[PDB]
Amino acid sequence: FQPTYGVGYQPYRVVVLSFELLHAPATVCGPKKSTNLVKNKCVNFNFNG
Amino acid sequence: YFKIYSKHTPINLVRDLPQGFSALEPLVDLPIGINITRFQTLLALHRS
Ligand SMILES: *[C@@H]1O[C@H](CO)[C@@H](O)[C@H](O)[C@H]1NC(C)=O
């Protein structure tokens, strides 16, 4: 590798992420968001499922 | 799911289990997903 190389010869860092589902409980979850709590009104609530 | 429930109790009885009521709080749930059929306690030696 040299810095004066062509774009087809320049170094590329590659990260491959492999996602598998196994019969064990899946623990790597995404960040669920949190809508600003509203009180004293008839609303549809979803607290931790 | 591996559920570990635990309770700490202050007792002063010498030999056997004391007679009483104490409900065990849930401490930690572990995502292990493995088969378990046997167990073994781990102790600590005293060296002098
Ligand atoms: C769990 O282990 C026991 C003893 O080795 C075996 O009889 C049983 O079939 C196993 N179960 C699973 C789901 O692997």
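Chain A is numbered as in Swiss-Prot, which gives 497-545 for the residues shown.
Looking at the header, which is where the method is noted, we find electron microscopy, 3.0 Å.
Every residue gets a Cβ built from N, Cα and C, even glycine.
Counted within 10 Å of its Cβ, the other Cβ atoms near A:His519 (mutagenesis position) come to 7, all protein chains included. Among the mutagenesis experiments that Swiss-Prot reports, A:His519 to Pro is described with the note: Increased resistance to human covalescent sera neutralization.
Residues near A:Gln498 (variant position) in space but far in sequence (CB under 8 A, at least 6 apart, same chain): none are found. One entry in Swiss-Prot concerns the natural variant A:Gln498 to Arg. Its note says: In strain: Omicron/BA.1, Omicron/BA.2, Omicron/BA.2.12.1, Omicron/BA.2.75, Omicron/BA.4, Omicron/BA.5, Omicron/BQ.1.1, Omicron/XBB.1.5, Omicron/EG.5.1.
Swiss-Prot gives this note for the natural variant A:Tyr505 to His: In strain: Omicron/BA.1, Omicron/BA.2, Omicron/BA.2.12.1, Omicron/BA.2.75, Omicron/BA.4, Omicron/BA.5, Omicron/BQ.1.1, Omicron/XBB.1.5, Omicron/EG.5.1. Counting only same-chain residues at least 6 apart in sequence, none has a Cβ under 8 Å from the Cβ of A:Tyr505 (variant position).
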| task | Against chain B, with Cβ pairs under 8 Å, which of the recorded positions A:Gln498, A:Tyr505, A:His519 show up? Give them in sequence order, please. | result | A:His519
